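Visitor: Handing you a structure now.
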Amino acid sequence: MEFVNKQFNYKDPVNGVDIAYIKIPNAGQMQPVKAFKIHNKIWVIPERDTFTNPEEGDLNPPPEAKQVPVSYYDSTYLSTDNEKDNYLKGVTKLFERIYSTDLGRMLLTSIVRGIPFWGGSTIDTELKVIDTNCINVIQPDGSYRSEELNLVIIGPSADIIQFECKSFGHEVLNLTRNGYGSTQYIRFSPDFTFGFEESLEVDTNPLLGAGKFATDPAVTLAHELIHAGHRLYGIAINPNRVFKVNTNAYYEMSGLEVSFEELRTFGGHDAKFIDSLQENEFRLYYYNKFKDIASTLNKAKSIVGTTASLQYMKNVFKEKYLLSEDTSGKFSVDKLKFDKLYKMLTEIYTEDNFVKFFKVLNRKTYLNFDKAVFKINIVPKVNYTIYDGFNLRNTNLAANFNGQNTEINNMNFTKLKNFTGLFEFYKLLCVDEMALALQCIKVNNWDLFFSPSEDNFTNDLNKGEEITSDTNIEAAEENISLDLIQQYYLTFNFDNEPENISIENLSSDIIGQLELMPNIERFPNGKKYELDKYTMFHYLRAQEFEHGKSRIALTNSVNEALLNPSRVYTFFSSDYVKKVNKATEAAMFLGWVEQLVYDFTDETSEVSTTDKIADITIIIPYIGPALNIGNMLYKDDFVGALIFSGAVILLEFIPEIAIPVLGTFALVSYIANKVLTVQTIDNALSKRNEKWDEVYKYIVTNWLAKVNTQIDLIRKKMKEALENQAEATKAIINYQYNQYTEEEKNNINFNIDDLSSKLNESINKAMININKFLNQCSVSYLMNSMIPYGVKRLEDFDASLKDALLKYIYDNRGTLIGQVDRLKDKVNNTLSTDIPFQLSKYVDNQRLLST
Ligand SMILES: [Zn+2]
């Protein structure tokens, strides 16, 4: 009742104020749809989206499959009044959940504030509303009334789980990128969610649930509202600017296509893939675009198309863009204030930050792709609440995110058919049949490796700089934390919103067309690779078995588990395979099962400590035979190979890191001035600290995108490998149990859910170790294989500045008579020592900092 003020029903009578048949900007002529105004500037249309796009009227599956991990198609969805009512209540509920958090409260306020700019006038001294930023509200009497708005929530198009921000474009202006902003139409459904898998939280939660977890749809909505946020303030990054990936190697993906805008919206490490140069380019770009709005507001003389005054309208956009105004009435953009507003919309309003506030399990990267799709019902309070989500307090579902777990909370999630086939998009990995014949496995596109292009990483480190006494000292960029979010919250003006002012009627049908959007080419599909050796993907495939009818499964230690469907590979000792494959009689069964649970824990809990490697203090030897690391199929060979060559042995590809010759400093001399001569020397020295900081940050960015992503995938694959082992073990134990007759009843009394629960527990404990080990390798690599490159490049820069400052001091020794000896020592001391590399300065991730 805080954000949404009325408790709406779909069958409520049309009134023409908050419940009315409306008409939106259209290519042709549309028929009115019943819509609901949940808040000021925010409307909801409980219909399938068939009107915004003239080419999207059909709700059937497209001729071509479409390149997404998970998709769902159902034309019958959102046709019944019951469905539309439940949609309206669902969307309303999620708005309340977003608002109930400190961060969501801020976001929703910023969205209402972000009224699209009145730049539809051809005469540059008049303020006129852009017609596509409005809707026509039809009254009970028959007449219509045009109204300004910021946001519209519509149901999905053909693909039900494809959520996105849409907006209508101008013929000449780029409204979402010029600072103006345009009305946002979000395609969303609260009746479906994504199924994902996570294993990173097991450190804090050892009793974590088994299978797939469900994405809280509030997070999803908040994600789309952030996209709307950027777009309303016209600060959205060009959809052209995509993160280009290498697609030629066998281990690489066939293609991904992720926009910078997407990585920015997520936050975490994902936002840090974008380097300092490109990020500064964007910040300075929208700084000048805001200044253009300030210029147009100073040239504005009269207002047209509304009863409201020019003085009021200028004030609205003053509040929106946080402009400073003189007593003379002139507007300007404050540098420090814009940065506060930009950082907020860019770095504070992120998906990862919302997770903090909701206290829910969620994907930690964008590259943690969805695996399934579930039908949900969040409207009943017994199922979902504004405060707790799925994870209801004082219930079984409170601890370890149990409410989000598909298997424990199975009555809340019904698994649906993924319309993307398991091998719709794939590479084909082949090997010599043991080339007269080949043995080939299909690997799904999203099980492959990222591998970003070098084109995505640009810098101006080579560019020289002229040091003066007036040289600006960059304030240390404070990293995102809850303390900072708290500070923005306290400075926030929550009361007072922009008003719903009466504007003059537009034409009966608003003529509008959606934003152009770049035409993205389809990836090459089904590429074949003929390989000399078995790969990681083969070893992972060998551990898989047909879930269905076929039973008799026998575990073994050779990768010819690929040949026989009854044979499944394992990396556990030969004693484990002998024990599990042993025929057992009813009398011996329970003691045989108890002993297998024991061995399963013992094989997986194996930890070998070391001090020889450095940076890496622990090792997990069975990762070698589990994934074929370095083509050395021995537990002894993995431990030995890791000590010898370090973390690089885990990597699928060696990242290229290009640091150029660092731009030297040039000094500006001032004759007969002792004060400003000392200032320039001091300015050059503290500007060197920024240079060390700049390089360090650049290396952290490359490591975060090229290396840490690889390790991220290996841990996910180890989680899969362990799950495969438990499944195979359960299948064999359950097969033996079903081979008995009537002695199953009382004599045994065996619970498979208990066996599954105990094995899941042992997997979690194994992952605790594995996560700890693989984090060390990622950082180990950063410290010994990536940072040194920058350091010796930086030490050569210190050499150039050393002689530059010593010659400078010498050349001005008549001006600095009494201080020459002192200044000579400071230059010699500070430029001889390296600046210590602190990981906590560039990486906020506190579980990466745990090393
Ligand atoms: Zn997105």
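Residue numbers in this text run from 1 along the chain shown.
We read in the header that X-ray crystallography, 3.0 Å was used to get this structure.
Keep in mind that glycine also has a Cβ here, set from the backbone N, Cα and C atoms.
These came from Swiss-Prot, pasted as-is:
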- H223, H227, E262: Zn(2+) binding site (BINDING)
- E224: active site, proton acceptor (ACT_SITE)
- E351 to A or Q: Wild-type KM for SNAP25, no protease activity, about 30% less Zn(2+) (MUTAGEN)
- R363 to A, H or K: Wild-type KM for SNAP25, about 75-fold decrease in kcat, no effect on Zn(2+) binding (MUTAGEN)
- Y366 to F: About wild-type KM for SNAP25, 35-fold decrease in kcat, no effect on Zn(2+) binding (MUTAGEN)
Visitor: Please report how many Å separate the Cα atom of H223 (Zn(2+) binding site) from that of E351 (mutagenesis position), as a whole number.
Guide: 6
Visitor: When the Cα-Cα distance from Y366 (mutagenesis position) is computed for each of the recorded positions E224, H227, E262, which gives the smallest value?
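Guide: Its closest listed neighbour, by Cα, is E262.
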Visitor: About how far apart, in whole Å, are the alpha carbons (Cα) of the residue listed as 'active site, proton acceptor' and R363 (mutagenesis position)?
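Guide: A Cα-Cα distance of 16 Å.
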Visitor: Once near-sequence residues are set aside, which residues in the chain of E351 (mutagenesis position), 6 or more away, have Cβ atoms under 8 Å from its Cβ?
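Guide: Set apart from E351 (mutagenesis position) by at least 6 residues yet with Cβ under 8 Å, we have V219, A222, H223, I226, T265, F266, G267, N362.
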Visitor: Where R363 (mutagenesis position) and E262 (Zn(2+) binding site) are concerned, what is their Cα separation in Å, rounded?
Guide: 14
Visitor: Gap validation: 62 unmodelled residues, flanks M434 and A435. CA-CA distance in Å?
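Guide: Taking the Cα atoms on either side of the gap gives 10 Å.
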Visitor: What other residues of the same chain, not counting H223, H227, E262, have a CB atom within 8 A of the CB centroid of the Zn(2+) site?
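Guide: The answer, listed by sequence position, is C165, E224, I226, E261, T265, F266, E351.
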Visitor: Just to be sure I understand the contacts, which recorded positions have a Cβ under 6 angstroms from any atom of ligand 1? Candidates are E224, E262, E351, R363, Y366.
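Guide: Among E224, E262, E351, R363, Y366, near ligand 1: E262.
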Visitor: Suppose we draw a 10 Å sphere around the Cβ of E262 (Zn(2+) binding site). How many other Cβ atoms does it contain, all chains included?
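Guide: Result for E262 (Zn(2+) binding site): 18 neighbouring Cβ atoms inside 10 Å.
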Visitor: To see if you understand the setup: which same-chain residues, six or more apart in sequence, place their Cβ under 8 Å from that of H227 (Zn(2+) binding site)?
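Guide: Sequence-distant Cβ neighbours: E164, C165, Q184, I186, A236, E261, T265.
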